[PDB]
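What follows is a short report on a single structure.
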Amino acid sequence: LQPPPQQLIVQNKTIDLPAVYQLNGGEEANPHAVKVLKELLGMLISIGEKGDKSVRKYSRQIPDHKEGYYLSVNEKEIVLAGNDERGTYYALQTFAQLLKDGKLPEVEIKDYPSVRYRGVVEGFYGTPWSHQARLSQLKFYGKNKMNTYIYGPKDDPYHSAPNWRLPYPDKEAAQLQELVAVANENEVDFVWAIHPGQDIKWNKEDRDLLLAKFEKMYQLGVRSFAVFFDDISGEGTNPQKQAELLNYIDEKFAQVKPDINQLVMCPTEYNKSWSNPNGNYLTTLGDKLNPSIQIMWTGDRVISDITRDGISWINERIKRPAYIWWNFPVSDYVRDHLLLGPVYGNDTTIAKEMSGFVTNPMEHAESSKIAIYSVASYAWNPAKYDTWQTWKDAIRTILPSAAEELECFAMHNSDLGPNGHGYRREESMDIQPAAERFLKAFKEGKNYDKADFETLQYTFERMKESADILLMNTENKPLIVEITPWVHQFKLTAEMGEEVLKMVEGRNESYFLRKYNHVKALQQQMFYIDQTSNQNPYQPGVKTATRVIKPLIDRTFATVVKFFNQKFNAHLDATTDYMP
Ligand SMILES: CC(=O)N[C@H]1/C(=N/OC(=O)Nc2ccccc2)O[C@H](CO)[C@@H](O)[C@@H]1O
C-alpha cells in the first residue's frame, strides 16, 4: 500500500468481490469517490462522509483528521467512510490497491495524512510541462493522495514578468480550465501562483492589477492562490509591503469569496543561507502576515534536505509551521543530468513542524513521477517511510512491463555531479564495493578477485539489456521520449566498460590494440551525443553514470594503457576525456 496507512490490521482470509452487491450511500458520498467505486465494480458496501446517513454506524471509527478515513473489508460488508469528501476519495484510492485478481483481503484501516498539504510545485526554469503531461500528473497525484499542485513555471510570461498583469489568451485559458476541472475530480487543489516581484510598483494600481488577475483565474475555477517573491531584485524585497499586500489579498479576496482554500507565499529570503544575518526580513513576515497565510521554505540552502534543526530555525521566526518547497528532483541547474534516484535526507519525525511539503520536479514530467510517488509516500506517513522500497514501488508503478530495466537505468542516473548549488546524491551503490575492490587492486599491481570482475561485467551486460529494452518500450512512450538521449549514452557507457575489461583480461597485443581503438571510438560517440543532443544554453548535453561507473571505466583505461606502455614501451595515449 502506497502511501502506507497509519493503521492497518490484516486478517488471513481473502474475500471475492461481490457479483451482487448493495450500495449504501451512493447518492450521499463524494461523487468522485463513488465514480471510482463504480469503476472498480447482495453484499453491503457502505460509502460516505462523517455526518452522512450511510456511515452513521461507523462515525466512531472514522479518524478525527481532515482527509481521514476508515476502511473495512469482511464476510458481510465493505465500509468506505471518510471524515470528509476527500477522505472518502482516499479510502477508494487505498481500496483499489487492495483489490487484486477480483479478490480482497480481510482488513481494517484507519488512515489520514501526517502533513496537511502534499504535492508538486511546477516551479522550475526551463520548458513548462505540456498540457497532456499536466493532465497525467493530476490523475497521478489523486492516486497517491497528493492534494496540492502549485502551477508556477518560471518561464510562463503570464505567471512571471512582464505579463503577470495580463489575463491568459483564450486558448491557454481554456486549457487552464480543463486542468482545474481535472484537479477537482482527482481531489487536488489547483494552486495558481503569480510572480510579480521583479517589476511590481507598491501603489494602488499594481496591487489592483494583481487582484484583477486573481479574479480572472477565479472565473476559470481556481480556488487556491500563491504569490512568489523569490529570485527578485529591488523595492519588491521589502517584507512590510509584501505582508500588507498579501493581507490585502487575504482580506479583500480570500475572505470575501465563499470557497478559497489555500493562500501561499514565497519569501524573498527562502533558505537559511539566503537570509540576511543582520536584518529583519523573516520575523517581520512572521509578525505581520495573517495567520492563515502559508510561508514557503527550501531548507538551509536553495537545494537542501529538511532536518529538525533546520525546520525549527525557520519556524521560530515565521511564527508558524513552514510550508516546504523541496528542490528535488529539479534539474534546471544540471540540465544534462537526469535525477531518478530515491527520495531521502528528510527527517521523518518532523511532520508536526510543517504545513505542507512540495517537490519542485524536472522539466521531464514522467521521469519525475519516481520522486513524486516517493514524496507522496513520505508526506502522508513519514514514520513508515521506506526510501528504497518506495523507489522500487514507484518504478513498478510507472513501468511494470520493464521495471527491472528502469531500476537498473535509474540506479546509475541519480547524482548531480559537481554543480553551482553544491548538492549531491548516491549513485551506483550496489556495484561500488566491487568497483573499488577492483581499482585499488589493479592500480598497484595486485591481482583482482574473480567475483569483482564478474559483478562489473554483469553490471555492464545488464546496463545494455536495460537500455535496449527501454528504447523499444511502448507502455510509457512519453517517459521513453524524455530519457532516450540518456538511454543511448548509458548504453555506450556500458559498451565502453566491457571493452575496457577486455583490455584487462587482455589476450595478445593486436587484440589489446583493437579494444584500445574501439574504446577511443565509443568515447568519440559519447562526445558526439553530448554535443548534439539536449543542447540547452545552460548545461548542454547528456551525462550519465557519472559518479562511480564512468570514473571506474576512465581510471581503469588509463591504468591498463599505462601497463601496456611499460610492457612493450609504447606511445599509446592514456586519456579518455580528450576534447574535440
Ligand atoms: C524557491 C526556489 O527554489 N526558487 C527558484 C530557485 N532559485 O535558485 C537560485 O536563485 N539560485 C541561485 C541564484 C543566484 C546565485 C546562486 C544560486 O532555485 C530552484 C532550482 O534551481 C528553481 O527551480 C526555483 O524556481
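Shown for chain A, in order and in Swiss-Prot numbering: 26-66, 75-613.
Positions of Cβ are set from backbone N, Cα and C atoms, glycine also.
Among the features that Swiss-Prot reports, domain 'GH84' is placed at 149-416, with the record citing sequence analysis.
In this structure, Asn360 (protein binding site) belongs to neither helix nor strand by DSSP; it is coil. Swiss-Prot lists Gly156, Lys187, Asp263, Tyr303, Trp358, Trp359, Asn360, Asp365, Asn393 with the feature protein binding site, giving experimental evidence as the kind of evidence.
For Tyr158 (mutagenesis position), applying a Cβ distance below 8 Å and a minimum sequence separation of six or more within one chain yields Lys187, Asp188, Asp365. Annotation of the published mutagenesis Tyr158 to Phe in Swiss-Prot: 99% decrease in activity for pNP-O-GlcNAc; the original residue is retained in the structure shown.
Mapped onto three states, the DSSP output places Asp263 (mutagenesis position) in coil. In Swiss-Prot, a published mutagenesis experiment is listed as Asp263 to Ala, annotated 99% decrease in activity for pNP-O-GlcNAc.
A simple way to gauge crowding: the CB of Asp263 (mutagenesis position) has 20 other CB atoms within 10 angstroms, across all the protein chains here. Mutagenesis annotation in Swiss-Prot: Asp263 to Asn, described as 99% decrease in activity for pNP-O-GlcNAc; the structure shown retains the original residue.
Residues annotated as active site, proton donor in Swiss-Prot, with experimental evidence given as evidence: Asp264. Around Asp264 (active site, proton donor), the same-chain residues six or more apart in sequence whose CB sits under 8 Å from its CB are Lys187, listed in sequence order.
In three-state terms derived from DSSP, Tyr303 (mutagenesis position) belongs to neither a helical nor a strand segment and is classed as coil. Annotation for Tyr303 (mutagenesis position): same-chain Cβ neighbours under 8 Å, separated by at least 6 residues, are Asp263, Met329, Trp330, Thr331, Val335, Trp358. One mutagenesis experiment catalogued in Swiss-Prot, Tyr303 to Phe, is accompanied by this note: 113% increase in activity for pNP-O-GlcNAc.
Taking all protein chains in view, 23 other C-beta atoms sit within 10 angstroms of the C-beta of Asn393 (mutagenesis position). For the mutagenesis experiment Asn393 to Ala, the note given by Swiss-Prot reads: 95% decrease in activity for pNP-O-GlcNAc.
Here the Cα atom of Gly156 (protein binding site) is found 6 Å from that of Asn393 (mutagenesis position).
Here the deposited model leaves out 8 residues, and the two residues on either side, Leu66 and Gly75, have Cα atoms 13 Å apart. Long-range Cβ neighbours of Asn360 (protein binding site) (same chain, at least 6 residues apart, Cβ-Cβ under 8 Å): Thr331, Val335, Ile336, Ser337, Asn393. Residue annotation for protein gives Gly156, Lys187, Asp263, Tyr303, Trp358, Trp359, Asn360, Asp365, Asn393. The furthest Cα pair among them is separated by 18 Å.
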